[PDB]
Amino acid sequence: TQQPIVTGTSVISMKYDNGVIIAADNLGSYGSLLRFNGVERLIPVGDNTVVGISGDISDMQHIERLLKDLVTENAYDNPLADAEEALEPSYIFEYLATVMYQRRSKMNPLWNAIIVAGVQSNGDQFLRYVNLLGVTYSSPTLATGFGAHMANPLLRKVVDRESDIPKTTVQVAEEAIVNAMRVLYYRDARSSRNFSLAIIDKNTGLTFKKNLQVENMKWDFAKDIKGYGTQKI
Amino acid sequence: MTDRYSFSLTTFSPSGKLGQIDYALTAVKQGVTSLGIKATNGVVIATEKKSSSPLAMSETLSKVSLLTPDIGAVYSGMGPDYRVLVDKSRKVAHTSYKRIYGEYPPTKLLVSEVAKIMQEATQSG
Amino acid sequence: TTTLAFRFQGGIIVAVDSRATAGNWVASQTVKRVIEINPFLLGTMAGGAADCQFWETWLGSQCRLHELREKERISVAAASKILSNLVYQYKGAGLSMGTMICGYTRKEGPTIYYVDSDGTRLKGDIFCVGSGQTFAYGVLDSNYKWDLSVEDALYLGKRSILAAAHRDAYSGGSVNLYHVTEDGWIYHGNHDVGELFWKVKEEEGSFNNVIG
Amino acid sequence: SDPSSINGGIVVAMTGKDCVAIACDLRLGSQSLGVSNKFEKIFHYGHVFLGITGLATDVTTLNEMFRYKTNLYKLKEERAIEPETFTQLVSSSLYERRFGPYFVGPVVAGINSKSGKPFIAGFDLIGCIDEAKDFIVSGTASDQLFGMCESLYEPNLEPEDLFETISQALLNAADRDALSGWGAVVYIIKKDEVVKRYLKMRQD
Amino acid sequence: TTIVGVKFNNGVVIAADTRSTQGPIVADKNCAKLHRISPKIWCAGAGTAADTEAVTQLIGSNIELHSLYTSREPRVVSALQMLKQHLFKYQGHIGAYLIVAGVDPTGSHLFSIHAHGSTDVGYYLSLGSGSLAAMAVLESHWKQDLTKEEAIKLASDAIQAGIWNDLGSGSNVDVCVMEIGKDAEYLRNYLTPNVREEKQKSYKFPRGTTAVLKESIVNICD
Amino acid sequence: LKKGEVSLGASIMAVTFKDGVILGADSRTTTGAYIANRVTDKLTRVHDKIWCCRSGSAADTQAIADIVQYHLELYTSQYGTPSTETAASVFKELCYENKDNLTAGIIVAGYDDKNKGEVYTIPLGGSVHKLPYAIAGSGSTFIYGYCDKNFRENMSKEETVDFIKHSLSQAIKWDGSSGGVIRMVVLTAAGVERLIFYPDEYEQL
Amino acid sequence: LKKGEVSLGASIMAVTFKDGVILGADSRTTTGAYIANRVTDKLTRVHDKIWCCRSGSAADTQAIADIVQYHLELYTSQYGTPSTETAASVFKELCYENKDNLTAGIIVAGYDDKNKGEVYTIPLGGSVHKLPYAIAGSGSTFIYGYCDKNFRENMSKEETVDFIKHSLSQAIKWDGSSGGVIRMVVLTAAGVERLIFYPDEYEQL
Amino acid sequence: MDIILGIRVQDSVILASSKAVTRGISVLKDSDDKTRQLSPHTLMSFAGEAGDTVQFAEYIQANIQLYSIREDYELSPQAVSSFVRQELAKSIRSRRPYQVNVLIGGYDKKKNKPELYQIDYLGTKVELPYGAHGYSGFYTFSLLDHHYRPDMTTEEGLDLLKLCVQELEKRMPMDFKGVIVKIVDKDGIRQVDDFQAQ
Amino acid sequence: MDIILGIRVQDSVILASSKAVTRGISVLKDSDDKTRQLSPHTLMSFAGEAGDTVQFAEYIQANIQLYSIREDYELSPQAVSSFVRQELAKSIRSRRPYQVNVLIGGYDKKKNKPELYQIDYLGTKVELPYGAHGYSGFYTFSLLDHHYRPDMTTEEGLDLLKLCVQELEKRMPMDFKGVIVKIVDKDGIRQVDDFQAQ
Amino acid sequence: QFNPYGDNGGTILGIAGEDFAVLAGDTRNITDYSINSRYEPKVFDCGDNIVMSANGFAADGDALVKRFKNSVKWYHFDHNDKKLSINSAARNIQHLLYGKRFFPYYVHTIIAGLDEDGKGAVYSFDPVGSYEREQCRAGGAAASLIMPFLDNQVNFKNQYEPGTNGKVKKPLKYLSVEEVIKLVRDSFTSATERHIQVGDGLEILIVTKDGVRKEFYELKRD
Ligand SMILES: [Mg+2]
Ligand SMILES: [Mg+2]
Ligand SMILES: [Mg+2]
Ligand SMILES: [Mg+2]
Ligand SMILES: [Mg+2]
Ligand SMILES: [Mg+2]
Ligand SMILES: [Mg+2]
Ligand SMILES: [Mg+2]
């Protein structure tokens, strides 16, 4: 029985021919005050998973601690911890989805929406969502909060169905993700211009880009808008 | 102050004549000629533009007016009276018909509405 | 829903309708409202479907256990009280049930106990429960006689349900009848109210205001 | 408390090949109590039919209001109102009470006497018009009717076939609604003739 | 509902979807949300359907009367001020969210009006439950000095974003193009991308299937 | 504020200087967290040299400004050019007398030859306060300190544009309900100048 | 915040600099509009060189600091001097695990020889954020702009005292829930210095 | 709510209406006549909210009595009922709505047939063989549905109402103190003083 | 609530308790006995909430019967009542309180005097000449206060209870379907089968 | 306040044939007006020739299905690999469901398979465990649109023999898997036309003595 205080907005992601990409801005809002500008909401787990989290930040920080523990505890009496018995995206997801649902069933949820993006050991892309209610779903594109409304329509024009995944390159995917992030800075009042993006590819592995900024914005047309109807000057 | 004229200005004279109506008809008699002719596939209404000076721009004074996209009017008599009757007719076409039935009124009914406006000016105070 | 059970010369007549509704939506026209606890005891479902179904099937188990322990058939008084006492433990939690526990034992004779989620346990000769109960009672009260034949009794129960199915929006579908004797209960069929209404009308001459 | 669920009832109209059909059930109830099995919800002003579902006092009031208005119309205009025109009259009449509406769901069905084109329309309680070329459903079993109609309907049926279709759409939709049924009536409407048939159905 | 308005070099285009809903049910699979206020001033409306048709027809009516009185072609700023003062008077109770666009003697215009009475001017606007999906597109592909052809596609694509991604929108796309020197061209069902596949079976019943109790003739004429 | 109506959020201020007065504002309107319009014009003209910055309800402020514009046009036709004090009074009358149904925080700024530049702030209650400069809008809370520290009377145009520009960028920085471009309207004897500053400029200052 | 309990309101901040970190705070507590104590101390010692600025509920923050002081005293007895990051974690554990019943906005500031000065802010939800400086308390809203514009990393003691002195006076100026004297605690290698500034000084800056 | 039942037999309409008036904890009267004669061949029974009930009934009577005099004619039962329905339907969206349910039993001298109309507080009118308001129907309709016949005599109707009242007295929780029964036929309206035991 | 009356005459205690059980819209039973024999010379009648009523009654009976056997003695009525009071006074601040009001009429074979105890759901015990629970007293106390005398015979109490029941049947709104009367005296507990008419 | 429940839309349908049974469900997962996935399977093969779908709040549906599949695993363990019969699976599910009687699994569950005589079987449950064996049952959002249709086309309700004056009911012939699938597809395309939560895809699981077979068809995406 709680209410979120410091919050993170959208986490968007989509899967492409050889991997998945996920991004989330670096803001931690306190209501309408864009309070903290250096919050990383993308959490890499090992070298094959990135968990993006929106929602309550104190709870995200808790989920972070939990993930670091899973890694420590999986290395225990595990000679193959950095190989065959390393944490897979599907393991990290199922674990989180379990916690989320248990917490909702005790009426004390972790006020978050999470997307686990990654690549399985056999090459399969993994992209799955889980939120404060334990609800889970998978799709070629996944976005939380505001991004579900504005990013999905855009990312879906690139990958509308399963067959479209093998026809999409990292270049195309990253371009779409980057554009969605710009649209969100335009229309989401709780967004930040600074963001992070992560690509998990079956060949090149994990590439994590920090300190990205929305660029190439169109604001010039504003010079010609005056009044709200009849004003001429 | 106030319109204390709440009585009729048109009343029956001993011979059964409605004075003001007969005099209004005389005003109409001194007006420019207007006519209308009904054909099988149309109607034509016409009148002369009695411009009261050559410095006036005769086009800025329309004697033939559109009431609805399928109805037109012309007159003979006092121009200003016609002008206000046209405004009222265009309006009633909307208030008593288009805003109710979604279509413009048929000629006879619009005619009937203008006529009522004129009758009341013959009895109201 | 309309369920009834009455006591007479040849046993017990248990009759119920079979409609279930969620708001104005008719969820089923084929609900089983009589739970066959065991071959000798019957229970009627009214109130919460799950509640009745669950606790009465469980009752069926507690009765079996009693018979294994005591080597004697369970009495309707004890059976009903098992249910009733259970229901009372959960009082205030939200269970919803109005049921008749019917049985015919050597020691007691035909016996009907009305048991509800409030904790009430009542022995009686005639009970009707459900949204259509008032209609069923009219018919029941005016034609009930202790000396009814097993054929006329079955009909009365059937007719009473019909009366309720016609007027109560929440009752209808079909009528399920049961005759409870000392050697066990006998099922007397499933009758579609659609077809039954027309038959009763022509044969009996009732429902005159209805055109057909 | 939901005025549109107190009395119960449904109406459906369909268009066919040079015909339309409008049908309704006959129940009038008070919550769970069936009260009348003779409550027709289809009325006609000349050759225009109007079915109305909803709160019964308003259904009765509206029929009376439209009879009044169509009677005066006929006198002034010297001709019977057409379906397209009446539809606009219903809509404007409903929106006039925008903030204290009649709790009804009207449905218009008829054939234009000049052009012969079949016509049906539906409205929400404040007048919004739905001019469909296929079917219109209204009532406490509107979801059910939509389900029935979307599957059973096919364009250009002859009067004899539309009858079966609309009848089945109606009948089966009503049997899944607690507040509908207790009888049904179907009108098959053609340029020249209108046939009215009462259906046999369950009475529970 | 998804409605958009896009301004182009010598005109304006508005478009909308055609699904009408009552809760989760599609009451009308092809309603018209593009209303004519005057020959060259059209308005797209979202919200309460009866309200968007009512407020539009009323102002359109008064605009028609204003034009005949002044002998001038109607202006969008007039429909705009009239619509907004009416909507403000009713404090939001008339649920009309509109995109009013048109051409008049002073040029081409595009404005939006929210139910409470506020207006906005822009080069591209969207409203409706599908507003966000459409705006995501408009924000991705709009550029200044669009041609008529580019604006029709842009506005058309935005509506598609809503049709596909908003459950509150669907069916077809209606467009109305208002170009400075030409007659307004209303393109009803410009795009129809949701045709139902043929049913797997025919449900035509054999005659006699339905049980009839009484049959009789209805007397129409007096 | 009515449930669901468009809000102006805003970071608006009006600052008087040697040559006259400058009005500034952001350009974001919101319905919750959605930015309904990212390029609004909150600087409204009620008379040639009398403008206002609007904050609160978008509908209310438009309605009010539309009526003040009308009252001033009629005033002008009959009695000549109105003073800023008169424009503020008309605004006040409407805001005060209808306090129960409106959410409007309006800053009125204007230029006259006798009075130079003037600023009047009409806060939520309908009270009127004449000040050297005024800030309002939801983003204003964040610049109370900055503005009180940096404002000086009789600054130059260049300096005032800078002050307004820095203040609003901070306001826009912290307030989610503020954003877009920074618009300014300079009112002096010379005339009326419209300025606009884009994100890329103000964001990193 | 429970009905009627004492509130800290406050204008508190912690700023790191070249020699270490400085904590500052006003001294007003209130119950409604009554100033229950006009000379409170919001700078609380949880360890020799690990302090905190408290805001929110007076009861809660005292309870929490009292417990932290204990945890760190026991930690010290067993494992030696605790890092500021450790002191923050303890504060966080308490603030987060009990978020439903507490109202504690705490700023933790401490000095270590290996890490120099450090600042951690624990806002209402119990999340932890490390920063060069932090501001909190009800008065903090009014100086977000001023502080962002004037803070520089690696300032000198003299400069940092001045920055904190100016910011808080502004905060105190605008916030009715802040006032009194300004207290500072300078944490460096040299030791612990307590500074106090009165109204007659800070008010006219 | 009070008990109001009506049954239209072959040559008359019988209205049976309960005799109690209960206010809170005590039964105030046990001889109340919940009926008003609207015209010599039309009777209306009513049940509902405290004062509204009689105020409405007396208003309808006054109005029908006025019509009869102005016109020197007695309106048909159908006409009286439509008038009554319109009045009830007016109050539903009024400042303070009349909460009165009525049964109108009349004998149409012109058609030569008795008629019963049931109209609830909302103006919901329906013509029926038998009817009731409130909960009354819940207990009695099953009996009426079963035993009713259109060619019943007045005595057969009375016997049926008796059975109906017996079921009400057995299963209905409140003591309504019996019913006053009235018959409306070609000769007018008469009160059957024999029902406490017949 | 049901009707529970008790009257203590010279050599006995008479308890009258209504026979109806009403659940919602219908009267389910018209022959209910709202009483339990606690011991051969002690009886308790009860009224209140649906299930709590018989559950509480049978629990008290079970407990008194256990005392009787462990000890081979019958507790005095005064003892039985203090035990019942403490049980009721326990539940009042319980998770879910018993909402049962009882009357205990007993004949004390040691003092050779009849006694009547009235205890409400809160555990409020008072010893009286006559008592009742709920509304019953509102109608009957004016009669008892008037006609009651300490030296009445059993037959005099029965006639007084009859007058009481008549007033209740006249003025009380619900049909409680009559009362079952029981007399407690030196020879035990007997049910007076003659009260429907005496 | 926190609300532990949600509505993920969806519609499922189970129809028992003479020697087969099908359990179909759409593939769309929604939240309010957004589509969460166009392909998120809702009907599952639980082993032992039993198919199940717990439709409603997807988190509870997921949990219940996970618990039942596990019940099947332990039944084998605890009872020497004995095959869990459909009637036994049903009763067992009743207990799972009723186990949460005071904090229900907000789902309408349906399991299909074959009984012990090899005849098709469908069982449907209340969110708290009431269950019955049925002929056909639609569940979820569009249940109200599908059910009346099945009553007419599967159980032949209201249909009579042409010529018999509605006195002889149409004889109850039993449908083949091929005809049932036609009805299922039609039920779904019709529902898709009128319910905004139904669409995207339809996945049908068919069960016969030979095992569980899957079929998938696309549905409109608006
Ligand atoms: Mg409906
Ligand atoms: Mg039905
Ligand atoms: Mg029924
Ligand atoms: Mg901002
Ligand atoms: Mg202060
Ligand atoms: Mg088995
Ligand atoms: Mg759909
Ligand atoms: Mg869509």
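To match Swiss-Prot, the residue numbers of chain C are left as they are there, and the shown ones run 76-287.
Header lists the method as X-ray crystallography, 1.9 Å.
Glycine too: its Cβ is placed from the backbone N, Cα and C atoms.
Residues or ranges marked as active site, nucleophile in Swiss-Prot: C:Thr76. The bortezomib binding site annotation in Swiss-Prot covers C:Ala124. In Swiss-Prot, a mutagenesis experiment is listed as C:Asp126 to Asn, annotated with the note In DOA3-1; decrease in activity.
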Cβ neighbour count within 10 Å of C:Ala124 (bortezomib binding site): 24
Recorded positions: C:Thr76, C:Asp126 - member with fewest neighbouring CB atoms within 10 Å: C:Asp126
Cα distance (Å, whole number) from the residue listed as 'active site, nucleophile' to C:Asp126 (mutagenesis position): 15
Residue pair the residue listed as 'active site, nucleophile', C:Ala124 (bortezomib binding site) - Cα distance, angstrom, rounded: 11
C:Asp126 (mutagenesis position): secondary structure state under DSSP, collapsed to three categories: helix
Recorded positions close to ligand 6 - of C:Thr76, C:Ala124, C:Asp126, only those whose C-beta is under 6 Å away: none
Secondary structure at the residue listed as 'active site, nucleophile', reduced by DSSP to three states: coil
